[PDB]
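These notes are about the structure you will find just below.
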Protein chains: 4
Amino acid sequence: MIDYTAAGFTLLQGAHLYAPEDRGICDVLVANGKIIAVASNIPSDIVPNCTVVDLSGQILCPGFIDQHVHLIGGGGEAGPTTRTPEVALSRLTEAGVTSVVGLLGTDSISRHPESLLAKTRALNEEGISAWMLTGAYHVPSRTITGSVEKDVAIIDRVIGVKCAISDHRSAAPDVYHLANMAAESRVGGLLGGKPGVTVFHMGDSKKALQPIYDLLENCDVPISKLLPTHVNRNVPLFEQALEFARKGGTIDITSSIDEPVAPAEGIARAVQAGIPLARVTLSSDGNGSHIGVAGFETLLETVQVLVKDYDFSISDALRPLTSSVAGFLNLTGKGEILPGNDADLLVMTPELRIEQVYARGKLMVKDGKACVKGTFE
Amino acid sequence: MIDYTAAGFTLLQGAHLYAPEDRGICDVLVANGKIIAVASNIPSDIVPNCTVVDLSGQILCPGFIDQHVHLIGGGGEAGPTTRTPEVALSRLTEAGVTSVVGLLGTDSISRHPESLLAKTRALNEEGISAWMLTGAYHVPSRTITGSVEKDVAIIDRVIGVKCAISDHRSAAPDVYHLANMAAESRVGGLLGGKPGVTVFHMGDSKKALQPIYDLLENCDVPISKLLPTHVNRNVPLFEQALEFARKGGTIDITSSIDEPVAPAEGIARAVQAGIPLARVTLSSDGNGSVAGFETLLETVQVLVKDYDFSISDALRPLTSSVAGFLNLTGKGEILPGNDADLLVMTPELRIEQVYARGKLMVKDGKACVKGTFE
Amino acid sequence: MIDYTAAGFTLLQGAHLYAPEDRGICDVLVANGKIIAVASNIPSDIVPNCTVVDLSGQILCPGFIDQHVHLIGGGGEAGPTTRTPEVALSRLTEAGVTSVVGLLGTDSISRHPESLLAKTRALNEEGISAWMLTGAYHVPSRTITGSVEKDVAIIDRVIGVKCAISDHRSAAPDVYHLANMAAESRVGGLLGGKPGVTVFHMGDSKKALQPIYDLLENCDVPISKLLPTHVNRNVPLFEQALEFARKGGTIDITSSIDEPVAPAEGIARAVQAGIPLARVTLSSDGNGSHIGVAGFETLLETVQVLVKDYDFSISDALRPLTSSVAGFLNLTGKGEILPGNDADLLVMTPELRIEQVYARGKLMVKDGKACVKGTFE
Amino acid sequence: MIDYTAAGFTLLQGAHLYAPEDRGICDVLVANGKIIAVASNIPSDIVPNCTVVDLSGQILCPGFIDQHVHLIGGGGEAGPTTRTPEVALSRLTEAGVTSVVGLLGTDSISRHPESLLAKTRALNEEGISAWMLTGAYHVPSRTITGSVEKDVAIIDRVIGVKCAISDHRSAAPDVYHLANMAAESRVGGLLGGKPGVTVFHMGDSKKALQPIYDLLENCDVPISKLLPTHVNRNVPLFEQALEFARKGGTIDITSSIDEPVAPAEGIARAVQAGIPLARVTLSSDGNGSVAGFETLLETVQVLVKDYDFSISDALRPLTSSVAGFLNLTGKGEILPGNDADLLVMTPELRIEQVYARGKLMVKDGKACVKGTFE
């Protein structure tokens, strides 16, 4: 017989699809890591050596996109001992995360952009999709090529820049160095076909989002490029966060923080405030920070609580972790399960507990446990 | 019905397939820009929406990989007027080029790596496969990030560094600066999963390859990383290149030079010298000088016609040999898994159709896909 | 017999302990430069080759911590002839100083951070404990590694940064370069486990502490990290100094200046103003600046006047020179005579005149005169 | 009663003490992380709150000092996937390592000295003794402060500089750059009270130690500062290392290499060659490649078992020899004053308990003290 295994044909059939839009019992045919067909009842013989897997009674949805993860590690705020380790592949996949954006935090003395980049590429070769934000809390930005504009333009995996404001660990930037910073990420993004976004690490200062509004006054970076994070870290900052989203911005809630505004409660209050889910993202702030290193569970736990204790549909709870993120970061072929896109799907149960995970066509999670891991796990 | 055109299924059937190694009348199933099947006589209905194409009586081989092109332009060796223009996509796809390695030449004052990088990425978006070499004739090299090792390492499209020796347009580099440069390209390559080569532009100096030998003494960079080009520019130098190839090194012959050693005459003499074709590649140095890419296909033709090379062996220096030197995974060879970079030729080797990563570039010998502003 | 001299056992017994908290006739057993026992009536045989020294009728208290000393020298404001010499070990110890923080002043053209560091280490090897502040009057800061954040983070003996404001010898810094400066010392401190404090050299400008309040408005560095010095150099600056301490800051008075507010009068006015002694430090401004080079006597002379002409208890007068300083600079094992801490103690008379001085277990002052000195004294 | 536990008194009694020089059944009194007494039969009540521990029938020797560890990680010589993780505290303490010297290898693009410095300091806080070498295979060296001399001089944990020669992953360094580098490490060391050594990663080049000899001609850096490593990587080179050791220099053998010259086979041949063990140390190159530290204890064991070295002489290359080369005051030797870095072994040399600066690291052969995130 002729050999067609190169195509890596796979037929996910029988599941109740959520792409994330509620579909019904639909099927998904994969070929070469890409979704090439989405329609109910696809013939199992339609293509050669097709690995047909029956997901009858299962839920099929798009893989998670985590845009706030300390891939190479973080912490260090309480001494060099508090420097957390690098994130393990399996730790992500088992959490549903198929796409991830890495950034740096407080420490940019013992943590470097070239280290984040290399790692970002390790994960890519290992099967998932990884990107990174140049810079860190400190402003001006310590970068790779010498300028933020240049990094976001010429370093492929860089899609924007990070920074901290209204935090006692800030670098104390002025509206000038902050506006210039966001402008370079914008321009560079245009030149390199990247989102060119600016992600602000929100602290607890009373000024809250003030630095941002000042920036909008001092330049012409679209409000759709600024992304405040950890918005649910204190009530008045979350209140302001809602007002921000109202004027067109997209806010980012972190699941790793439970008080004084829980993740689920945050996404819920947003809807109640009339913000389209499209402008609401949920990130994990994974591997940063007993002293304890943050994990990626709270993500799925948000989707669950959203469907179980708030009335969000499965389709809606998925958005802030899928379609919303890919949309804000212009992640082509991601967050959506439509023909053409990548095969980043998760197999779950109707109780929303992950069973299988597919990244670009490969099986990362076979039974809720990773069958694929980092080279030294 | 259900929609499967997302997979862009295409079946090239009934052609005399050379991959380059002469197979028979083989069929090639393509899906998502990938060759997913190669076995004679494949069903025209094996896969759903399959664009089936009848290539009966035609030749099918891998597209050419040209590793010496001044993508953003070159020249300038006689004033700013002599600065050649950038390369047009259709120009490449029509000469049967599906993968190319850009680089800079003498002028590295009005030509910068950031621009080349940009042009390389623009080409990849448009349909073909492009990479680039950092630096230029100048040593030490004007890089993007500060060091050659860092460029090759972290700039995704840099596969090695370029430079110029035994030429009257060099920077008069000394063995140490030279050695260090290559070592950085080599180390960088390992860190970036790049071949980490060092391409040497050869001039007409009596010294010829002496600097490349001098380098071997002062460092440990494998000889499989040192690639001299334009070896066919003067006979005394060509002779040495052959001796260099006999030692395990690879040599690059430029199809844009027709004397004293013509391209074909070059690839030919190597075989006679007893050099596995594996260590011989053919580059165009297109858009240099204004050089064109016609001479690549012409060197194949003439090799099969004027000289007595076979279609398969003639193709090698322009495909598999090149692919194996830069470690361009998935190219220069037609097998399941590799990229659907294909060329449909007549029995007389006259490119009719061209495929790049699945997409059809040349329809009637004339590109049907072009750059944004052609 | 077996040899136990390696332990360097020493029993300070019979004295009236002040740790600085008023204890009674307590004893202090040292071993390996560390205090390993504090309790009344410790048996003299308790450990092997214990050098028992009878401090009967004597006062035992913690060694002085001097956080403002020009170790490599200073001055120069009236020409290169006015460049003062380096501080001598014995000059410090004989003043009670067992721990010291070095900084630079007006001159940062002929005075360098690497020189302060080396010296800071000479003193460490010679028996006492020394630290240093990166930078000088001039802002931005001339540093060791290129950034204030990096110095405070990666150069072990650097614990913060120095600067001058409201002074005719300033570098004329703006709230921006001043806030950024304090933020880097803060972050770097976190990363390297250092206080990460910013010490301001107060001048005589009418604006007084204004630059500081502006800084608090332009960033989120805690007010507990800013330290204004020479606060008693003019009445309205000292007045403001009191208000500052009230809002949470810790002020630093310099004993070397007697008018228009004396050291003792300054520490006293502070108490009278309701400031906890914990937020009041006294430094000497030693070796900076006939033209005369400043000395370290005024320190003890403050403790004395505090107990003799104001009613401060011996225990209280010691705080602003011991427990207060160690607390503000998070000097572990210092300022406190409790088990675990270092053996930096002074032997005095009930009239508060130094007799003996111990630094990390060694005897620096045997009879009010140093029995240990700098390699070239 | 009065509280004296601040001194953390501990008495290790009735063990067969090797310091490493074979003493008899000696007792060791520890106080404040310091060995304050070493004389057979010490009172279990000599000092107040004394944690007395019965080590009857057990061996007691100094903890190992491993001077070749990629603390923050290494590798990367085959893409970013091959970048090894950082070292775990328990991993070290379980292999009997109480003092370690971190360093960087080939990758000095995604691995920086500031991180190593940070990891070194984190280790010291956690219980063990750590130092680091500045630079990497690359020459000139990528430092923290701008110059090697300045790094070794003012960065408190840098004791010298590293680099790579006669290897195919070097930076192709020339005698001048090399010499200058070592001279800076040497001068720096004097200014910082550091050994100021220069550790050379040895490759598989025919040249072998020739660069180290070439260096001796062009400068005056004492030969007691030049330390080559991995000398047991190829026999021709090993032979030279021995000749180098016969001239007063020290050689480092990596326990992570088992052919052509195994570790034991290496330490053994040196003795036969008539080299005082003083000039021979054993390193692991742990977390390199992913390399582990088991081979350190295994090289001791095998030395006492397979070969005919005594327990005392076997330990030397892993303690006193190392300590005496880096001038690590107070380590590698059990005497009053020195640090309480101890290893309780069975008669068959199987680490049972481990002590680092007084604190107990390994209880039942398994660390009972770990890094913050293990």
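By the numbers in Swiss-Prot, the shown part of chain A spans 1-289, 301-388.
Quick check of the header: electron microscopy, 10.5 Å.
Cβ coordinates are placed from backbone N, Cα and C, and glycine is handled just like the others.
Swiss-Prot annotations:
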type: BINDING; residues: A:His68, A:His70, A:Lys162, A:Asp285; note: Zn(2+) 1 binding site
type: BINDING; residues: A:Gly75, A:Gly76, A:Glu77, A:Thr106, A:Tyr137, A:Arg169, A:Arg233, A:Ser289; note: substrate binding site
type: MUTAGEN; residues: A:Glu77 to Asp or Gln; note: Reduces activity 100000-fold
type: MUTAGEN; residues: A:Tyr137 to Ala or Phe; note: Reduces activity 1000-fold
type: BINDING; residues: A:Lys162, A:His201, A:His230; note: Zn(2+) 2 binding site
type: MUTAGEN; residues: A:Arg169 to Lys; note: Reduces activity 1000-fold
type: MUTAGEN; residues: A:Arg169 to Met; note: Loss of activity
type: MUTAGEN; residues: A:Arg233 to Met; note: Loss of activity
type: MUTAGEN; residues: A:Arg233 to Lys; note: Reduces activity 1000-fold
type: MUTAGEN; residues: A:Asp285 to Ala; note: Reduces activity 100000-fold
type: ACT_SITE; residues: A:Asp285; note: active site, proton acceptor
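In the three-state DSSP scheme, A:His230 (Zn(2+) 2 binding site) falls into the coil class.
Within the same chain, residues at least six positions away from A:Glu77 (mutagenesis position) with a Cβ under 8 Å of its Cβ are A:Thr106, A:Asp107, A:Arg169, A:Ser289.
Fewest Cβ neighbours within 10 Å among the recorded positions A:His68, A:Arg169, A:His201: that distinction goes to A:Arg169. The Cβ neighbour count for A:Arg233 (mutagenesis position), using a 10 Å radius over every protein chain in view, is 20. Nearest to A:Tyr137 (mutagenesis position) in space, judged by Cα atoms and limited to the binding-site residues A:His68, A:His70, A:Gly75, A:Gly76, A:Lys162, is A:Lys162.
Taking the binding-site residues A:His70, A:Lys162, A:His230 in turn, the residue surrounded by the fewest other Cβ atoms inside 10 Å of its Cβ turns out to be A:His230. Close to A:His70 (Zn(2+) 1 binding site), meaning Cα to Cα within 10 A, are the following recorded positions out of A:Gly76, A:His201, A:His230, A:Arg233, A:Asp285: A:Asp285. A:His201 (Zn(2+) 2 binding site) is 8 Å away from A:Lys162 (Zn(2+) 1 binding site) when you measure Cα to Cα. A:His68 (Zn(2+) 1 binding site) and A:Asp285 (mutagenesis position) are 5 Å apart (CA-CA, integer value). For A:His201 (Zn(2+) 2 binding site) paired with A:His68 (Zn(2+) 1 binding site), the C-alpha to C-alpha distance reads 10 Å. Under 8 angstroms separates the C-beta of A:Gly76, A:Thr106 from a C-beta of chain C, among the recorded positions A:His70, A:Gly76, A:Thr106, A:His230, A:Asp285. Between the alpha carbons (Cα) of A:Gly75 (substrate binding site) and A:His68 (Zn(2+) 1 binding site) lies a span of roughly 14 Å.
A:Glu77 (mutagenesis position) falls within a strand when secondary structure is assigned with DSSP.
A:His68 (Zn(2+) 1 binding site) has A:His230 as its nearest neighbour among the recorded positions A:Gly76, A:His230, A:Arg233, going by CA to CA distance. Surrounding the centroid of the Cβ atoms of A:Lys162, A:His201, A:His230, where the record places Zn(2+) 2, the chain contributes additional residues within 8 Å, namely A:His68, A:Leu103, A:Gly105, A:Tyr137, A:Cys163, A:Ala164, A:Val199, A:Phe200, A:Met202, A:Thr229. Within the same chain, the residues at least 6 positions away from A:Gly76 (substrate binding site) whose Cβ sits under 8 Å from its Cβ are A:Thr82, A:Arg83, A:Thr84, A:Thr106, A:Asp107, A:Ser110, A:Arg111, listed in sequence order.
Highlighted in sequence order, A:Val69, A:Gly74, A:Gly102, A:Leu103, A:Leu104, A:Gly105, A:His201, A:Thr229, A:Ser283, A:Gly286, A:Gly288 have their Cβ within 8 Å of the centre of the Cβ atoms of A:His68, A:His70, A:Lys162, A:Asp285, the residues recorded for Zn(2+) 1, and are not part of that set.
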